[PDB]
Amino acid sequence: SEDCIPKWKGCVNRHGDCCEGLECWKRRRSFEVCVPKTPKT
């Protein structure tokens, strides 16, 4: 019941709509999808 895009749901037109800790990523083999943000090393 939250307002945000889950992990790998599709962000072809919703980049800044991914849940907290997520980030829209474009792909060449598949359509853009909200991918999980990686840690900082």
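The first residue you see is number 1, and the count goes up from there.
Placement of Cβ uses the backbone N, Cα and C atoms for every residue, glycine included.
Record note (Swiss-Prot), mutagenesis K9 to A (Swiss-Prot position 8): 1.7-fold decrease in ability to inhibit rASIC1a channel. The unchanged residue is displayed. In Swiss-Prot, the entry for mutagenesis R29 to A (Swiss-Prot position 28) states: 14.5-fold decrease in ability to inhibit rASIC1a channel. The structure shown retains the original residue. Swiss-Prot gives this note for the published mutagenesis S30 to A (Swiss-Prot position 29): Does not significantly modify the ability to inhibit rASIC1a channel. Under the heading of mutagenesis, Swiss-Prot lists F31 to A (Swiss-Prot position 30) and annotates it as follows: Loss of ability to inhibit rASIC1a at low concentration and gain of function as a positive modulator at high concentrations, probably by stabilizing the open state of the channel. Mutagenesis annotation in Swiss-Prot: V33 to A (Swiss-Prot position 32), described as 17.9-fold decrease in ability to inhibit rASIC1a channel, probably due to structural perturbations; the structure shown retains the original residue. Record note (Swiss-Prot) on the mutagenesis of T38 to A (Swiss-Prot position 37): Does not significantly modify the ability to inhibit rASIC1a channel.
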Site with most surrounding Cβ atoms, counting all protein chains shown within 10 Å, from the mutagenesis positions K9, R29, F31, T38: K9
Mutagenesis positions listed as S30, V33, least Cβ neighbours within 10 Å: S30
Using Cα positions only, nearest of the mutagenesis positions to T38 (mutagenesis position) (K9, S30, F31): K9
Between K9 (mutagenesis position) and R29 (mutagenesis position): CA-CA distance (Å): 15
Three-state secondary structure, which DSSP defines for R29 (mutagenesis position): coil
